[PDB]
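K.L.:
Dumping the structure here so I can ask a few things about it.
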There are 2 protein chains.
Amino acid sequence: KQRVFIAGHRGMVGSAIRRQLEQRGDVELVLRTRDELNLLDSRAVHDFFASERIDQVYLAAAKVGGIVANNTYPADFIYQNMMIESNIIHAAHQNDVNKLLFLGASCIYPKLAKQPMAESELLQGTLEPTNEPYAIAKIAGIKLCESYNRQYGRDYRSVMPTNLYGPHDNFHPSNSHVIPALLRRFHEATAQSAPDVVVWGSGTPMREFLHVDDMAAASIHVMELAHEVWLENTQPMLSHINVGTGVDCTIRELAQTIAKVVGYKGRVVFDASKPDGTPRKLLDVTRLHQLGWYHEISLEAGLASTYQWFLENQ
Amino acid sequence: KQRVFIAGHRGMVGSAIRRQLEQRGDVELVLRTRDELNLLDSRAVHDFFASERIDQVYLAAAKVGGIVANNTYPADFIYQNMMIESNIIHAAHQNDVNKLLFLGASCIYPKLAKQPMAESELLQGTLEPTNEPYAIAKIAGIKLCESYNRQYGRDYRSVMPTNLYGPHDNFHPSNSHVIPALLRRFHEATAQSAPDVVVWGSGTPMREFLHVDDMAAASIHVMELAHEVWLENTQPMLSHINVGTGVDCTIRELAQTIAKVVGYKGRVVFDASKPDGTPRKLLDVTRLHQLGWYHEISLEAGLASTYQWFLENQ
Ligand SMILES: NC(=O)c1ccc[n+]([C@@H]2O[C@H](COP(=O)([O-])OP(=O)(O)OC[C@H]3O[C@@H](n4cnc5c(N)ncnc54)[C@H](OP(=O)(O)O)[C@@H]3O)[C@@H](O)[C@H]2O)c1
Ligand SMILES: NC(=O)c1ccc[n+]([C@@H]2O[C@H](COP(=O)([O-])OP(=O)(O)OC[C@H]3O[C@@H](n4cnc5c(N)ncnc54)[C@H](OP(=O)(O)O)[C@@H]3O)[C@@H](O)[C@H]2O)c1
């Protein structure tokens, strides 16, 4: 069996990968909570790699937050993510761990990227200010992987997820992530028999959403492709792979679909006196499709299962 | 007196800053060689800051090299520079060091930046591949400074030097840095009475060069400006300041001037069957000039003093 360390295993993405791999008789999972292993402590990280046996790492540990967090604690988001990724990638290499999968984030493409965004949009222009610190840290992670690949012949691969949703998300009404926020707002409006739920903006902007169990499946798929096949579909200095559906939906359709999922019978209202973001933001997932992976969970089906997980975990 | 830690003090830039500050009765320098303090070791760095007294840091420690090095050891250039900058900036903040000056590099602007390159060119397009790993690490340093500024009200300022030359450079004929390489090639051609010295390319591309003692003076000037003045001439998320002459010279003029400086009497030859890089690469130094600093060392005068330092240190 391969010894697989899922860093950040209790996280949203990390836990999704753990749910799938825990089903695998060819895999022995190695897991440490933050209390058992602080990924910011280089010495602790190195000791762990020097004693445990690892064959593969899924790097799903990060300091992640929403709009308010990223603008309020910028130093924490750049420093913590630089150190976690630096520590794990370095310790992995020093201990002859040849395989690693790093997680990027789609909010780290340029603010004014061409749509849909192919992998080559990376670094082609300036970042969204709210996410800049976190995005720079994330881009440095991808470049640490590529540099260890090129210098030492490692196999440190990287995925770039689109917007994610699903179990283990933060279902609080003031989350800046539209999925979990609207599920919870709609839930409470339906409980209260509120006449309407108002959403800022016009509802015309198109966005792309992927259920975290699809993310996890794609991540495992990418990790386990033969190296030669991964090479034929990437370049050493443009190595990441977008993970998403490649399909857009309006904020209006999303909200209306959430309302239906939850059984709300009041009115979804958009307040178009509030500004809209860019008209369209989505990944181009041609490389992932060429690599033989296609998402399985439709929006309707994913929102319904997600909402059921919330009901079970209030 | 202010307690000033010059990280990397034996380096080219670090030593230039030390030569100027060692003349200052208002400054107590705190210096540690690599053997006394490995800047890659977070615990050692933190212990140093927790015991020494620091009021200001000049962050002039780095893993730096030329074209071959950056392409041959990419992981060393991204990881080492990420860790050194992360360790020092974090430890400085944790120990209430409010003032820091970080050194960037002009090779970290986009390959196809608009010329002359204003500070706002940063992150506006893709990087030169040879320098990408190092440039990403350097950009992450500037963003660590800006994030600590914004989150914690620190005063971590950053300069972006143009091409540098001067004492303590690497005067070896195969250095990819044109200044030191040509000084040494011309020196040896003059010693050998070689009939000609051939330089690859046409000699038409324009570049910008600054003597390291000017760099050091500008760095000290920027560090010591009143905060309110530094604020009026920067933005929190576009905080760095280009340091250079803002003036171009052809590779042809540079080589011809070196030849004269050294007293070569053979022929400078350009081989235009070899490719030229971009036609023009230089910084826009309007912010530094507005901040009241202008370079003092002409190319002719700087090359002559540099060459004299080489003669004294063969
Ligand atoms: N659409 C997108 O762009 C998108 C969305 C989601 C995720 N992602 C990718 O997936 C990554 C993970 O996202 P996520 O939502 O799964 O994060 P999370 O799920 O919210 O948390 C990841 C975790 O890693 C752990 N961790 C953080 N710092 C640690 C440390 N110093 N030591 C040990 N463990 C530490 C956390 O511990 P404690 O949490 O308990 O503090 C948390 O369990 C993101 O950063 C991104 O790269 C991309
Ligand atoms: N035109 C440009 O873009 C340009 C040119 C030059 C410099 N610069 C700026 O100035 C920075 C310094 O350049 P430089 O030429 O002065 O470099 P250097 O001068 O060649 O070296 C800097 C030094 O820091 C030290 N150091 C490196 N790693 C260390 C570690 N782990 N612990 C302790 N000390 C460590 C080095 O030690 P050991 O060397 O003895 O290995 C070396 O003395 C550059 O990285 C750049 O940011 C910009």
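We number chain A the way Swiss-Prot does; in order, the residues shown are 3-316.
Method on record in the header is X-ray crystallography, 1.6 Å.
Just so it is clear, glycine is given a Cβ too, placed from its N, Cα and C backbone atoms.
Checked Swiss-Prot, it gives:
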type: MUTAGEN; residues: A:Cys109 to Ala; note: Nearly abolishes catalytic activity
type: MUTAGEN; residues: A:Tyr136 to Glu; note: Abolishes enzyme activity
type: ACT_SITE; residues: A:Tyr136; note: active site, proton donor/acceptor
type: MUTAGEN; residues: A:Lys140 to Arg; note: Reduces catalytic activity 20-fold
type: MUTAGEN; residues: A:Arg187 to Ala; note: Decreases affinity for the substrate GDP-4-keto-6-deoxymannose
type: BINDING; residues: A:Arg187, A:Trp202, A:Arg209, A:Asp278; note: substrate binding site
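Describe each of these features in terms of where it is and what it packs against.
P.N.:
Close to A:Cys109 (mutagenesis position) in the fold, though at least 6 residues off in sequence, lie A:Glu130, A:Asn133, A:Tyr136, A:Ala137, each with a CB less than 8 Å from its CB. DSSP classifies A:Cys109 (mutagenesis position) as helix under the three-state reduction.
A:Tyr136 (mutagenesis position) falls within a helix when secondary structure is assigned with DSSP. All protein chains shown were included, and the count of other CB atoms within 10 Å of the CB of A:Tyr136 (mutagenesis position) stands at 29.
Counting Cβ atoms from all protein chains shown, A:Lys140 (mutagenesis position) has 25 others lying within 10 Å of its own Cβ.
Neighbour count (other Cβ atoms within 10 Å of the Cβ, all protein chains): 25 for A:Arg187 (mutagenesis position).
There are 19 other Cβ atoms within 10 Å of the Cβ belonging to A:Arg209 (substrate binding site).
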K.L.:
Could you tell me the maximum Cα-Cα distance in Å between the residues recorded as binding substrate, namely A:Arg187, A:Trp202, A:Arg209, A:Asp278, rounded to a whole number?
P.N.:
20
K.L.:
Are any of the recorded positions A:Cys109, A:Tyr136, A:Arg209, A:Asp278 near ligand 1, with a Cβ under 6 Å from it, and if so which?
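P.N.:
Only A:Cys109 meet the Cβ criterion.
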K.L.:
Taking only the binding-site residues A:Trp202, A:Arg209, A:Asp278, which one has a CA atom nearest to the CA atom of A:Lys140 (mutagenesis position)?
P.N.:
A:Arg209
K.L.:
Does DSSP give A:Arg209 (substrate binding site) helix, strand or coil?
P.N.:
strand
K.L.:
When a 10 Å sphere is centred on the Cβ of A:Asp278 (substrate binding site), how many other Cβ atoms does it contain?
P.N.:
14
K.L.:
Let me know the DSSP-derived helix, strand or coil state of A:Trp202 (substrate binding site), please.
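P.N.:
Once the DSSP labels are grouped into three classes, A:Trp202 (substrate binding site) ends up as strand.
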